[PDB]
Structure formats: structure tokens, C-alpha cells
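Input: a single structure, listed below in C-alpha cells.
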2 protein chains.
Amino acid sequence: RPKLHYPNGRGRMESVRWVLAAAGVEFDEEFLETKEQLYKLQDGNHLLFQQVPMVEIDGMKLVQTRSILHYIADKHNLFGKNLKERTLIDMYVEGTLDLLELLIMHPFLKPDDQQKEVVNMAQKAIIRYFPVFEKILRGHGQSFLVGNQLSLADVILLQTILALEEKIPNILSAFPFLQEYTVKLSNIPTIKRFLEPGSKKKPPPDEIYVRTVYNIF
Amino acid sequence: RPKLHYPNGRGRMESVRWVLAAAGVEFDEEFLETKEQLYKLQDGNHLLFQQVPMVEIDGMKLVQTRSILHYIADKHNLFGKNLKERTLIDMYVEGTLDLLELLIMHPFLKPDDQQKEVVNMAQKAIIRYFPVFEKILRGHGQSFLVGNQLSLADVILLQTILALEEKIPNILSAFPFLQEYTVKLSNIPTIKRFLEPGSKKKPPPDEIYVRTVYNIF
Ligand SMILES: N[C@@H](CCC(=O)N[C@@H](CSCc1ccccc1I)C(=O)NCC(=O)O)C(=O)O
Ligand SMILES: N[C@@H](CCC(=O)N[C@@H](CSCc1ccccc1I)C(=O)NCC(=O)O)C(=O)O
């Protein structure tokens, strides 16, 4: 059963929770609360590069969010069925992570800038990302971005869209395909559960998480 | 023959040049010089996400540096021989790209901060990265990080180390394994050529490149 090392909050680890959950995998979490716990982790050489996320799985201690995500995907049929697919999924995912980053950085912005930022996510989403996906979907009519099966691309996208909606609730207004897609995906049982109460899905970060992260790093 | 879209300079594209070169692949380049050329590129829908790098290869227009690198690696035996390997290479690479980023951002810093920054790269390299690799190498005695064959991890690492050395010439002083490794790698013929004159290898960015990039973005 995988073990997740990270502070108790979303940050960069959330994607990993999403994927694991979606793949139907149960896992554990070991929260960081202080510099010191981080040191111990570091000290025992558990963090290849001294950072988290780190996830212990299949006897390894993987680090680097993307690397971790690829591993899981590949262990769980979330990476396509061939190079072509794999290639698409990869790109989609990277592009998406670039959008998600805005959300990740958000809480650490200066309150003043926080607002300008939301506007920016809105614009990027609307203009740079949503349209690509909307068209993809519109173009093949399937419920998945790639290969008519769930992929890592769909989870990250789903994760991101929902996160955005938390700040800009109507962000999908003009993306009817994306709206439907979201809906369905969210009805996938593992996902449906993850979205339900008592999942390891984390809440949007608060003043505390923020404080804490600062305290550990 | 691949076609590289990017300004005429290193930026994020350099890794791609390195890999292609190393893999012995010849390619072309289409330089961006103005906002306008970027617009046209964008306008014709050639940039999946409206950004570069974009590389046209095997009939696709790939975007996202990492995604691009994985594609090439996978088309050229630079991604290991199995999941285990692939997994290592992946991590190494991501960690390395995190270091390289410092170099990428450098020129756009405020001159004052530029210096503090160099010191920082030095420290990170010394403390967080070099040691991992040095030990890996020291631990198996091979000339490659993984699988006793060239991998994407070795190229990125090589690229990075050399770039650092351009600013901190003795950065490898305490990494005798890394020094040797570097030397040998640099003697790989494709690499040896890339390093020689008349390669598509780019120079460290100047006031111009800097200016230009700003002008296009
Ligand atoms: N590229 C890596 C980077 C991971 C990383 O940056 N980890 C940091 C925390 S990022 C905190 C952060 C930073 C910027 C924005 C959001 C967030 I959350 C860490 O473990 N640092 C330990 C150390 O350096 O001692 C990844 O995606 O896994
Ligand atoms: N994660 C992507 C991002 C690529 C990217 O940021 N591309 C930018 C230039 S980065 C410029 C930059 C920015 C920060 C530091 C170094 C560098 I070079 C682009 O095409 N922008 C076009 C647009 O947005 O209109 C990658 O690695 O491919």
C-alpha cells in the first residue's frame, strides 16, 4: 500500500492522490508538519533529491511528481496502448500541469496579486487550454481524451478543471463538451468516491496549510 | 528531418538539440525573431498550446519540452530497456531539469540578482544533485547512469554540467566520477561533434537574445 510523504494539503501531491484514487488504489499518507520531520526524511536518505513529493510504492521511493504519475499510469493502464497515444497523453498532461501550476502557486502570492491571478487563470484556461480539449472531444465524440479509455490526461484535466471551478465557477460555461465530459468522469465510481466525503482528497489550502508549508520549507 | 521552432538561442530548446544531436539525428531550425512570426505560428494552429518549443517530427508537431524529449528518447533507445530503468531515467531527468532551470532563468534576472543566483546554482549542484550522480556512478563503475547505455538522463546531465561549468568552472572539482563521466561522454562522437564547431549547439545567451526574447513574448 503506497505511502505518501507530504504535508497535509494539496500542493503538488494532489495529482498523485487523484490518480491513485482513480485507479482504485488505496494508500497511506505520512504527513509533514515541521522542518524537523523533513530533516529526518532527508537525513535518512529517503528523498532522492531532498524534496517531496515522495511516494513509497512497489518497494521504491519515487520522487518528482511527473515521474511518479507516469509510474502509476503505467502500472495501471492509464498511459494509452501505444506510442501515439502515450505521446498525446503526455503532452496533454504537461500542458495541463502548466495550468494547474497557477493554482499551486496561488496561495503563496501576495493577497493583492492573488486576485489578478485568478483573472489570469481564467484567461489561460479559456483561451489556451479548454479549447484544445473541447475540440478534441468534440471531434471524436468519446468520453475520454485519448483511446476511448481513461488516461492520465483525463484525471489531471478533471482535477484541474474542478480546482478552477472552485475559483471560477462558470469557467466551463462556454465548454459544453468539457462540461459533459466532466460530469461523466466524475461519475466513475472511484472518482465518484474520491469526490465524496471521507476520501484522501484534500481541501483547498487555508491560512494554516500555508503557514505550515512555510514552516517546513 | 525535424524542424525546430524557437528563437535562435538556447532557452528551453537546447535540451532537444542535445538529444537529437546525441542520437545522431540531423534537424532543421526555424527561428523566431518577432511577435509577429510567433503569431503566425500560433495563428495557423501549429502550437498546440500556443507556445514553443515546438518540434515537427514524424509528421507531428510536438510541444512541451519534456514530452518532446521523451518522444525522441523512445524513438532512439535513450529511455532504458525496462520500467525500472525508465523510471530512474525519468527521475534523474526531472531532477536535472530542475537544476537546469536556474540556468534558463538566469539571463532574465536583474543583474544584481544574477550574481546571488550563480552562487545558488553552485550550492544546489554541489549539495543536491552532483552527489547523487557521483554516487550512482561510483556505485556501479559504468560509464552511464543507467543500464550501461546512454540514456536521456546522461545527455541532460551532461548538458547541465557543462552549462554550469561555463559559470563555475570548478564546479566538478569535488566530483571525480562526474569529471570522468563527463569526459567520456563528451567523447561520444555525435557528442564530440556537437561540441565541435559548426553544430546547432547554441551559445550562451547575450544581451541580444535577451532582448529578442522579450520582444517576441
Ligand atoms: N519538480 C518537483 C519539485 C518538488 C518540490 O519543489 N518540492 C519542494 C516543495 S515545493 C513548495 C512550493 C513551492 C512553490 C510553489 C508551491 C509549492 I507546495 C521540497 O520538497 N522542498 C524541500 C527542500 O527543498 O528542502 C516535483 O514536482 O516533484
Ligand atoms: N512547460 C513548457 C513551457 C514552454 C513555454 O513557456 N514557452 C513560452 C516561452 S518561455 C520564455 C521563458 C520564460 C521564463 C524563463 C525562461 C524562458 I526562454 C512560449 O512559447 N510562450 C508563447 C506565449 O505564451 O505566447 C515547456 O517546457 O515546453
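Chain A is numbered as in Swiss-Prot; shown residues: 4-220, in order.
Quick check of the header: X-ray crystallography, 2.7 Å.
Even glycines carry a Cβ here, placed using N, Cα and C.
Database features, via Swiss-Prot:
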BINDING   A:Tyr9, A:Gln54, A:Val55, A:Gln67, A:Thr68  glutathione binding site
BINDING   A:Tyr212  substrate binding site
DOMAIN    A:85-208  domain 'GST C-terminal'
MUTAGEN   A:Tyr9 to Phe  Reduces catalytic activity 70-fold
MUTAGEN   A:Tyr212 to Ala, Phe or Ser  Strongly reduced activity towards 4-hydroxynon-2-enal and 1-chloro-2,4-dinitrobenzene
Return one of helix, strand or coil for A:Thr68 (glutathione binding site), based on DSSP.
helix
From A:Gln67, A:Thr68, A:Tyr212: recorded positions whose CA lies within 10 A of A:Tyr9 (mutagenesis position):
none
On the DSSP side of things, how many residues of the domain 'GST C-terminal' (A:85-208) fall into helix, strand and coil, could you say?
90 helix, 0 strand, 34 coil
Through the lens of DSSP with three states only, how would you label A:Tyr212 (mutagenesis position)?
helix
Can you list the residues of the same chain, besides A:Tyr9, A:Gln54, A:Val55, A:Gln67, A:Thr68, whose Cβ falls within 8 Å of the glutathione site's Cβ centroid?
A:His8, A:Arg15, A:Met16, A:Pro56, A:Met57, A:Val66, A:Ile71
Only counting partners 6 or more residues apart, tell me which same-chain residues put their Cβ under 8 Å from the Cβ of A:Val55 (glutathione binding site).
A:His8, A:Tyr9, A:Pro10, A:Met16, A:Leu35, A:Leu41, A:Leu44, A:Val66
Where the record says A:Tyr9, A:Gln54, A:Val55, A:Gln67, A:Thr68 bind glutathione, what is the longest distance in Å from one Cα to another among those residues?
12
So which of A:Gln54, A:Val55, A:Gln67, A:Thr68, A:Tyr212, listed as recorded positions, have a Cβ under 6 Å from an atom of ligand 1?
A:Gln54, A:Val55, A:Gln67, A:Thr68
Measure from the CA atom of A:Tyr212 (mutagenesis position) to the CA atom of A:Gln54 (glutathione binding site) and give the result in Å, rounded to a whole number.
18
Cβ-Cβ neighbours of A:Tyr212 (mutagenesis position) (radius 10 Å):
18
Cβ under 8 Å to chain B, applied to recorded positions A:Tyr9, A:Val55, A:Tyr212:
none
